[PDB]
Amino acid sequence: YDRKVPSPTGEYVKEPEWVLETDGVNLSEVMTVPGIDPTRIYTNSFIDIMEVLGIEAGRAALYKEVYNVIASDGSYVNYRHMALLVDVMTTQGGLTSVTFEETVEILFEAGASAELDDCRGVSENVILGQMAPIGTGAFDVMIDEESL
Amino acid sequence: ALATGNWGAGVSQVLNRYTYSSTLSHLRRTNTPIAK
Amino acid sequence: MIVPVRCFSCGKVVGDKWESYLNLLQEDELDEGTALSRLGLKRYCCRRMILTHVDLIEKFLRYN
Amino acid sequence: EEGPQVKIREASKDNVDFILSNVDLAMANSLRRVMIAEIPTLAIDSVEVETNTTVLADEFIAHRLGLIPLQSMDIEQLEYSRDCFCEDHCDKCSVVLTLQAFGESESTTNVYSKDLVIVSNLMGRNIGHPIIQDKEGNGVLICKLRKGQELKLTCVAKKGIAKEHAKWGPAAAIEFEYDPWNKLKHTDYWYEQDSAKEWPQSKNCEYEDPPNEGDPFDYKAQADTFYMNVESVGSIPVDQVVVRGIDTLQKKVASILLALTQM
Amino acid sequence: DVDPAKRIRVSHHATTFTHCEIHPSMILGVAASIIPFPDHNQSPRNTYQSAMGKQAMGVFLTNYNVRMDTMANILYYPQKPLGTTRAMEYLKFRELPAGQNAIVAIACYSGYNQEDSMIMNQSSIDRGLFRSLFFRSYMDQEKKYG
Amino acid sequence: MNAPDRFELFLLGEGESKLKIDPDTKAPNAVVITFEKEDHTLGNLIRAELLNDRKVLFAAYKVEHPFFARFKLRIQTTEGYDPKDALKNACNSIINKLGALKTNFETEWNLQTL
Amino acid sequence: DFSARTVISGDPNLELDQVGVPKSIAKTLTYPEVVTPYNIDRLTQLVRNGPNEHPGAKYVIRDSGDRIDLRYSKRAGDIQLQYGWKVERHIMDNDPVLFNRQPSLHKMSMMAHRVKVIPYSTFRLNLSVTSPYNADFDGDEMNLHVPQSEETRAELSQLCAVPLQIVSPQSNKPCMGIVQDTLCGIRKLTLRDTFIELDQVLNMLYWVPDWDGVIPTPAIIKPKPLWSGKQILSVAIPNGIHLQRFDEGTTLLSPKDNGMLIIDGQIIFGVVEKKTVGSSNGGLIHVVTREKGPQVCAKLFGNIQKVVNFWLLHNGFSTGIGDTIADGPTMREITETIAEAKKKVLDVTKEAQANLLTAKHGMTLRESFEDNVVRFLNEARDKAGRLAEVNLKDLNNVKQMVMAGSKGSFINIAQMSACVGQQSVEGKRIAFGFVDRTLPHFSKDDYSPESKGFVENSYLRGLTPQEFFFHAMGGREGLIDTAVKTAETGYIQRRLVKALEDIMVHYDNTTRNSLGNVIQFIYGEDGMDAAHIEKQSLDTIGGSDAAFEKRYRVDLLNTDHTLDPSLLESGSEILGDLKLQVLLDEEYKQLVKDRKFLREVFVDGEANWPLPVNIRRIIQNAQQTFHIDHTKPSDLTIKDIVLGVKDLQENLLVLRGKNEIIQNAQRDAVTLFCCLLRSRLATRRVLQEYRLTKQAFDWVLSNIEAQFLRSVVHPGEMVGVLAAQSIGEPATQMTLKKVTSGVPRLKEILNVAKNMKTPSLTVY
Amino acid sequence: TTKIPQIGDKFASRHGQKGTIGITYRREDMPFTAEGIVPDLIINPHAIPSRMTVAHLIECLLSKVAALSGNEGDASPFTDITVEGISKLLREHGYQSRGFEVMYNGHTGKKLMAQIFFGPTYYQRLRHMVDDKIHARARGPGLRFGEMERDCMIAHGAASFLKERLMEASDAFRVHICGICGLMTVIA
Amino acid sequence: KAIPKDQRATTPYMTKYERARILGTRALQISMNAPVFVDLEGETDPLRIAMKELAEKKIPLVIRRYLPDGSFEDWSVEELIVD
Amino acid sequence: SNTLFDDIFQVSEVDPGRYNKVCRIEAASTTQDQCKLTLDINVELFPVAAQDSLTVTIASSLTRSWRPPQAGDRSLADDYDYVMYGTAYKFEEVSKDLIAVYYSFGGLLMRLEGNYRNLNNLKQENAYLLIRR
Ligand SMILES: Nc1ncnc2c1ncn2[C@@H]1O[C@H](COP(=O)(O)OP(=O)(O)OP(=O)(O)O)[C@@H](O)[C@H]1O
Ligand SMILES: [Mn+2]
Ligand SMILES: [Mn+2]
Ligand SMILES: [Zn+2]
Ligand SMILES: [Zn+2]
């Protein structure tokens, strides 16, 4: 591979480097092999990244797997959408995947657990005859008695 | 079983008559239920 | 089902030419193109009209 | 007689080829359009069906009757049904035609538009008559019967313009060309190896001088001469497709002066 | 010395033939036997035609007037195609066609035919182009198990 | 259906006029006239004559949608010269050259056999 | 409920934000409107017309909650409305309504349009809204929804209206552009040689609805008044719009008529095609939106269309069988192209046949052989197709579409005219499904091109039977793969949206779930709205060390490296001044750090990155707006610049808390934009490159600051849903290497699968 | 019923591309050939190069010859029919041989700068049309608003709309509620 | 639990959502014959009227912004900058 | 009211590359070693050949509508064959210690290299261009 690196006079140049690429993955152990650069080793298995290098390095792997998918088709999506997703996947500290009367089953559980429904969802608000505290509902409007 | 398609089901269907060659085609259809 | 009355595209009457066109082929032995041009159908739009007519009524008349 | 100049090169009962000479493209094009769209003419526009045991449905037949061209030389002296004070139609706004046929013979009986009988008072204005231009004088084939089959109808014709439905149009194709050499460079010719080998020369080229390869392009020239050819379906003789054509424009434009006056 | 406009064929490097095809166009089925020049089309398209043909209106039988079916579409004025295939003879498509030869321009003219849309001639319509008959039959039973 | 009757292409609804004439704000001695139940036949023709008139500073027409038979013609003229006057001048020429032409033609046609 | 569905058609005579609604559909749907003195007259008339004449009404409801039915009601001609009753009126021109093509996979699939009541029976649309709705006119239908109250009408027009969705957050660029005809033709219009004459010019001009009435002056006066195509389009581009772009060797005299340059709303040079007027990052519609706002931008797409489709209606454009025939000589070259590749194949074959070929490293001999023959055969297809492209002329209408950008690409030329090429099923050449053969017309063990699916012929020429059958094998695999894609994609899309749907930005700038958990301490790490972000180059990052020090170093103590006195009025007077030099050393040290910082952030050296506030285009505006002479020293001082740029930084606010923590957040949030800022308004650039006056400079800043502040995201935005739809919607146009890719990969990602299909380590 | 073609109805050639009629033009307004031939249908060039339906184009050339000459035109697959041959025959008949013709604009009569591929091609009327397809349910006594449509409205932030649309007309009942035990136990 | 007029830390700019909701709450009121505070220099359209109102700064309403922790700031229409 | 550069040129070259109506003269000044013209011309309205020669004047009149000939039936601030009207976009390529001014005539482009009229060539648009043969 070609690697853009700054040159002695400051400008970026290409400098090829050999790179190995493997079928299969043993990160903890291959990292440790003499002669490699352990600081730049990579895998497309973001689980292994999180297991060896931690939640943040996994978060940043995961983004880079997501971004590869979307660019390999040739399209472009702004950072922050994929960043949102990948934060949602890693904010508990591991990698969490994103993938008249019924339902009763669930309300019984609510009961017995003392479930507190925050009432911020649009369905819950429908059932109650209300607007959801989203967008145009995320503030109240009141009559301005303080004015002339 | 002729009125239903009840057999294996979709085995008997109403004959298409939109156009002459859609008829012929229907009479010459095949179906595979269910590795490439 | 039956000759159309006019060329869809130019309006030329063409519904008075079918018996003749058919007489011109079977009785005087012209090839379809020579026959059409004898009925004066010289643009490709009218020619298409006679040449590609199909007189279905001739079949429909066989039912009682 | 100074102005727009004429020059017929052929004529025939059915067509009239000519050359307009000293005019704008617009008026030329406009006359083309009028001849196609706005010359009044006479055409079946209502059909009552007493009996049809035919193998064709009624609106199929009706539609075919609207298309049979009907004599229309005296159509200025038929009022449009919607301007006439009658309730519905009458002899000032309408011809009425009859059609009866019965499949008498064993073999198949044809119904042609000569079998159309007018049934109303013409006041000896030459209108209404099915037009007939084949050797056998059948005119148009309307239907076909089998032995035992029957069709009885009345029709009402009415005056009308092709804008409203093409059945009312007198003209058929209208040839129309200009600048056959391409001198004006109004068109840019597509070609693989050579523009002139690959496109056919118009017949209209003879009538006009080829250009000469040196001759640097003429920016000032305009389109002044038009090769036309009007073909009539017959409800109206030809010369009359033009003359009534020029005349209809001229009335359009006068209704515009009349309605400045009324401002 | 072969014809620059013919397709390339790769010759008989075979002296062992045991059989020969009757005709290669016989690999096709009923529907794709109505497409002209399918050998000049990208393959998915011949697949999409082979579905749409099944929605076209033509004359499904000569006896329609006497049947009573749920629904039926007969075109006023079926025309046989100026461009046919030799398979059509067997499929009778010339006799009971499903289509008309329309005079077609390929052009940008006004912007009202963009994005798989078309301008059609009104005058042509007036005079019959693509008009069709539609029939619906409704049924009903009487009394039953009361 | 939802199709407007075909008569609507050449025949005025209740309340509508042949012309409406309106002053144009954009520039001086300009007008916009909207013609109802007309189309290009007239609209290209009046227009093209208005341009043979050297006191004619601007002329132009358009049918804004093909569904409605109506056109809009905008004339601008030199100071002193009413645009409605330029449109009499121009409808006048038209009628005159056609006048002419139905004569040159009615003629050329008896000079004629078949 | 209150909605209608039909067939859609396009219409060049509607505005971008309209929808045409048939009159019959408009007499079926209704809005309840309250009588007041402002509308009692119109409502009266609408009542008297009733249900079946449009503008009319179907019910009246009084005080009582009593519903009066206008079709039956023996008193339907005799209602005297009261203030405060209600009338349910038919919808009418300009009511807002919401229009939607299913599946609605992103929010611009549901946009608010202004009604226009029309005859016949289809809903009609402007060609340029097509692409967000993913809709065309072969059958597609779409649903229109009528809002039922005043607040609901306000929501739709003030947030979902089409004009407000030109530039989308998805990709921080336009999602609507000029397409199809008007794109084929704007290029045609805009060529060097296109001149128009006065008759046609004035009709083009009157075609733009708000042309001021001024006939522009013709670019040719002399033998003849002839105006250019350029000038006439320019009538539709508004004033104060500037855009420049350099293509592969464009210069300011573009030999080729490349690139683009446009000053005060007039095209100077360049043919207009998809890069300018398409839905493109930094083209005209992105420029106009931002510089003049949504409503003007939305008019612009109709004024460009009006003009251009008028012109195209009189110019004409077509395509035909001819446009796919290449030259007799081209064909022979194509056929040899192809013959050589078949000889390469033949050696590689004989070579493997003798056992002379080597694999390399875990790759089988036969895998090596196939990889090589397929490169050969593809390399042939491609050369053959470059051949045909070249040979077609500019007037070749296929080529004219490709050049415009409106339709078609190289592969299409190639396969039509030169060669279709190797077909494949599951990544490989057609396989031996009879024993040791692909069809019975071949003999066994045949690995040649023809035997395994190379289609040598073009479409023009026609396929052979064997080719024909292998290309159908091919084709079928994409029909299948397509249905599997569509189904996989749709399920993804719903699950991402259900996962992210509650995440919202809050009035602390934090992004949180319905629990209040923090997902992000500030949205997007920068607090911006992605609609207000544009690709800009960060200057400090690139270049040699010498070059960065010529461009930014000011040394007032050195007669070679000071500011020449023609740059600046004070120039004589600051030579050798020690205390200005102290400021300037300070500004340089910060440029230097800047460059180091960024090269750590962007290890690669990539200089172009989306950031809010397009500074180049503000400076270009200042330059136009203050008529700036490159030929006079400026009246800016050193301190005006240096301290003015420091003070502006303090006011680029995203977070407003009085404590230290929020201050650090604020500074971190605004770091990268501040690097681009200090690089762009450094002293020597301001004077030597931009030549700003004091007044223009002061205008530059106060604008930077308003624009920056208007890019910040708004609390209340539902960025979750947005994120999800932004990622899902483009994962739906994956209709299409030796690592698992595309949709299955992306399944593999979101699923967090233990057992991935191609796991790989990259080791440096 | 008789069905007369209309804006909205669908049509196709036999090369797997459909369209709907987007408007009709009377003949005056159509572009025309010097012979005064006018098209029955006008299709857009942008529909061609990507789909690579060269058999459409070849069918139209072949079909022009067939009409001019009165022969059935052999469009079968796998023969030696060639465009080159077709084009020859059409030149013999007086037309340019790739099927272009000069045409003229209807509105103006002026010639068209570009010439136009023009010929008969067989088109089919397909079933299933703007009249079967239109409805419009707003009550008196697809076409919906499902999960995905709600999600787009959330994306835009339109909470009021989302409440109006997804309500019951099931009337707002009122109710007193203890502020300590949230329940509807309050004797009012 | 309320946050004194000073020390308020949220944007002084009106958001698109507030603006939408204001204009529409006010047009609802103008549409039900509620007195208006501005000169109708012709307008009959309640949204339009409301927008004239918002521009002349004569909409007497207050936006209560809740922070995620229950606490809130009150910002008047008068005061919010409209960009 | 004025005129503002004016000289006589030698034509090196006439490229049409790819266009039909339009071509790019490369001309020299007979006079100065220094002052050059690259310029786009409508060759159908005004042909031009290799080595032909040109009297070239920029000027700046004889911004209100445009109104047809009539003023133009006596009033010609032209005695020339060939007049264009453009817009300067300049880049003062101020290169070496010679100038270059740029100009676009509805996209037909010009460029003058040289020096002696720096205090001459409008900063600005309103710029006509005029040729006799
Ligand atoms: N504008 C275009 N750009 C690129 N490809 C296109 C374009 N338009 C159509 N296609 C291609 O055409 C193929 C299908 O054609 P088709 O006409 O059936 O599309 P469609 O109109 O959306 O079909 P339908 O409406 O029945 O779902 C697609 O695979 C697509 O890639
Ligand atoms: Mn499509
Ligand atoms: Mn579609
Ligand atoms: Zn005809
Ligand atoms: Zn009467």
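Residue numbering for chain D follows Swiss-Prot, covering 3-265 in order.
According to its header, this structure was worked out by X-ray crystallography, 3.2 Å.
Cβ atoms here come from the backbone N, Cα and C positions, even for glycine.
Per Swiss-Prot, Zn(2+) binding site is recorded for D:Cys86, D:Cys88, D:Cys92, D:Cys95. D:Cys95 (Zn(2+) binding site) falls outside any helix or strand according to DSSP and counts as coil. A sphere of 10 angstroms centred on the C-beta of D:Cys95 (Zn(2+) binding site) encloses 20 other C-beta atoms.
The Cβ of D:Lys9 (mutagenesis position) has D:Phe20, D:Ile21, D:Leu22, D:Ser23 as same-chain neighbours under 8 Å, each 6 or more residues away in sequence. The secondary structure of D:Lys9 (mutagenesis position), as reduced to three states from DSSP, is coil rather than helix or strand. The mutagenesis experiment D:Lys9 to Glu is recorded by Swiss-Prot, whose note states: Transcript termination readthrough.
One natural variant catalogued in Swiss-Prot, D:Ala30 to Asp, is accompanied by this note: In mutant RPB3-1. Sequence-distant contacts of D:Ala30 (variant position), defined as residues of its own chain at least six apart whose C-beta falls under 8 angstroms from its C-beta, comprise D:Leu22, D:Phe178, D:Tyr180, D:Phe228, D:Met230. DSSP assigns D:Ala30 (variant position) to a helical segment in the three-state reduction.
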Original post:
For the recorded positions D:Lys9, D:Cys88, D:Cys95, which residues place their CB under 6 A from an atom of ligand 5?
Top reply: D:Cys88, D:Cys95
Original post:
Who sits close to D:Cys92 (Zn(2+) binding site): which same-chain residues at least 6 apart have their Cβ under 8 Å from its Cβ?
Top reply: D:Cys86
Original post:
What kind of secondary structure is D:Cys88 (Zn(2+) binding site) part of, going by DSSP in three states?
Top reply: coil
Original post:
For the Zn(2+) site given as D:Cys86, D:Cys88, D:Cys92, D:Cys95, which other residues of the same chain have their Cβ within 8 Å of the site's Cβ centre?
Top reply: D:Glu81, D:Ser83, D:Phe87, D:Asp90, D:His91, D:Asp93, D:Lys94, D:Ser96
Original post:
Out of D:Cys86, D:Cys88, which of the binding-site residues has the smallest number of neighbouring Cβ atoms within 10 Å?
Top reply: D:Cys88
Original post:
Which ones, out of the recorded positions D:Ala30, D:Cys86, D:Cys95, lie near enough to chain H that their C-beta is under 8 angstroms from one of its C-beta atoms?
Top reply: D:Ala30
**OP:** Name, in order along the sequence, the recorded positions among D:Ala30, D:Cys86, D:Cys88, D:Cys92, D:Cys95 with a Cβ closer than 8 Å to any chain F Cβ.
**Re:** none
